[PDB]
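Here's the structure we're looking at; comments come further down.
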Amino acid sequence: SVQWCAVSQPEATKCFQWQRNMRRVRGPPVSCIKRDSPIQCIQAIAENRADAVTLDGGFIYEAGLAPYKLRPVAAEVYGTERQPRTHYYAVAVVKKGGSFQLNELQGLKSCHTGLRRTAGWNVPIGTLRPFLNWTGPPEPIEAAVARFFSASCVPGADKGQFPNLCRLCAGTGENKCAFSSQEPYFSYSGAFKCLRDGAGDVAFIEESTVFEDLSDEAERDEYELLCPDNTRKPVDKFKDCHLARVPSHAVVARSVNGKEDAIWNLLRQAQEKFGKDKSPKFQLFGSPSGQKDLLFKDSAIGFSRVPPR
Ligand SMILES: [Fe+3]
C-alpha cells in the first residue's frame, strides 16, 4: 500500500481515520507513518520508509535536491468546482484604519506562517528585499529581517540566534516558535490569529484565510490588504492586490520507484469518496474543531496530476 507521512499526532490521527475509512468503502489502501517535521518526512520517503507527503511550495525545491531527489506527483486544487485553480495568492493583511503601506513596514511587528514557506516567508522577504539592507552571504537572511521588524512570530526560526523573530509567538514553554500546530500562530490561520489578537501589525498569508476564519462579513470589513503599488484595498480584491500568485502545495514522491500511479489512484478515489461534502463519516479536506490543514490544506477541493517525467 501507499505509506503516507504525517508530521504530528493530529495528522497521524487523521491518517489512521483515513485508512479505516478507505477500508470501509473497499477503496485503495493507505498506510501511516508518524514523523516530526517536513524534512524528516522527506528523508523517510527518500529511504523507502514512506511514499508520499504534501508540501508547501517553499519545500518543493529542497526535496527535489540531492540526496533526496523527490518530485511532485499531484497538486492541490483550490477555488470551487466551478472555477478550479492550481494556485493561491500570497497577500499581506492588516487592520483597517492604519496609514502605513507596504514600503513603510520598518520597525513594525509581523506574523508569518513559518520559516521558508511561500506566502509566509519566501514571497514577503523577497518583496521587501530592497528595504532590508541585507549585505548577502555569509549573513543569514534572518539576521537582516530580525533588525528590520521590531518583533515577530516566524515559526521554525532559531530562537537562540534570532530572538525577536520568535518574540510574538504564543507557544507554551519549549513549544514557543515551534514549526507545528503546537504553536498557535503557526500556518495561515495561526499567522492571521497573531494579527487579530493584536500581537502583530501585518500577517503574511493566503487570500482565503480571512474568509474561512471570519464568517461574519461585518468582521471582514475591519481588515485590509497591502498592495505592492503602495495602496490599501478591501480583502475581496486580492486578485488586483497580492504580493504574488503562487503554485499550490503538492504531494511529492521518489522520482525512482515512487509508486506514482498508486498514489494518484489513492487520491482520485479519496477525493471522490471523501471530498468536499461527499461524506458525513470522514472529510479528507477538513479537521476537527481547533485543528487546521491536517495532511492537506482545508481550502483544497481536490487534486490535479503533474505531467509525466
Ligand atoms: Fe503555502
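We number chain A the same way Swiss-Prot does; the residues here are 24-332, in that order.
Every residue, even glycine, has its Cβ placed from backbone N, Cα and C.
Annotated features in Swiss-Prot:
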ACT_SITE  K92  active site
ACT_SITE  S278  active site, nucleophile
BINDING   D79, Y111, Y211, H272  Fe(3+) 1 binding site
BINDING   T136, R140, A142, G143  hydrogencarbonate 1 binding site
MUTAGEN   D79 to S  Impairs iron binding and changes domain closure
MUTAGEN   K92 to A  Almost no protease activity
MUTAGEN   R140 to D, E or S  Disrupts anion binding site and destabilizes iron binding
MUTAGEN   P270 to V  No effect
MUTAGEN   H272 to A, C, G, E, F, L, M, P, Q, T or Y  Destabilizes iron binding
MUTAGEN   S278 to A  No protease activity
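The structure, with features from Swiss-Prot marked on it.
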residue: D79; record: mutagenesis position; DSSP class: coil
residue: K92; record: mutagenesis position; DSSP class: coil
residue: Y111; record: Fe(3+) 1 binding site; DSSP class: strand
residue: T136; record: hydrogencarbonate 1 binding site; DSSP class: coil
residue: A142; record: hydrogencarbonate 1 binding site; DSSP class: helix
residue: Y211; record: Fe(3+) 1 binding site; DSSP class: helix
residue: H272; record: mutagenesis position; DSSP class: coil
residue: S278; record: mutagenesis position; DSSP class: coil
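Proximity to ligand 1 at the level of Cβ atoms, with a cut-off under 6 angstroms, picks out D79, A142 from the recorded positions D79, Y111, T136, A142, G143, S278. Within 10 Å of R140 (mutagenesis position), counting C-alpha to C-alpha distances, fall the following of the mutagenesis positions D79, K92, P270, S278: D79. Here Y211 (Fe(3+) 1 binding site) is positioned 8 angstrom away from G143 (hydrogencarbonate 1 binding site), judged by their C-alpha atoms. Listed recorded positions near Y211 (Fe(3+) 1 binding site): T136, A142 (candidates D79, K92, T136, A142, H272; Cα-Cα distance within 10 Å). The Cβ neighbour count for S278 (mutagenesis position), using a 10 Å radius over every protein chain in view, is 15. Residues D79, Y111, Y211, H272 make up the record's Fe(3+) 1 site, and a Cβ search at 8 Å around their centroid adds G80, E99, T136, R140, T141, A142, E229, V269, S271, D316, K320 from the same chain.
In sequence order, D79, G81, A113, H135, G137, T141, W144, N145, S210, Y211, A214, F227, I228, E229 are the residues of the same chain, not among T136, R140, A142, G143, whose CB sits within 8 A of the CB centroid for the hydrogencarbonate 1 site. When the recorded positions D79, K92, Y111, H272, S278 are screened for a Cα within 10 A of the Cα of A142 (hydrogencarbonate 1 binding site), the ones that qualify are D79, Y111. With respect to their backbone Cα atoms, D79 (mutagenesis position) and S278 (mutagenesis position) stand 18 Å from each other.
For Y111 (Fe(3+) 1 binding site), the number of other Cβ atoms no farther than 10 Å from its own Cβ, over all displayed protein chains, is 29. Inclusion criterion for the recorded positions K92, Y111, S278: a C-alpha placed within 10 angstroms of the C-alpha of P270 (mutagenesis position); this criterion is met by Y111. With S278 (mutagenesis position) as the anchor, the candidate recorded positions are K92, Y111, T136, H272, and the one with the nearest CA is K92. Each of the recorded positions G143, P270 was scored by the number of other CB atoms within 10 A of its CB, and the lowest score belongs to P270.
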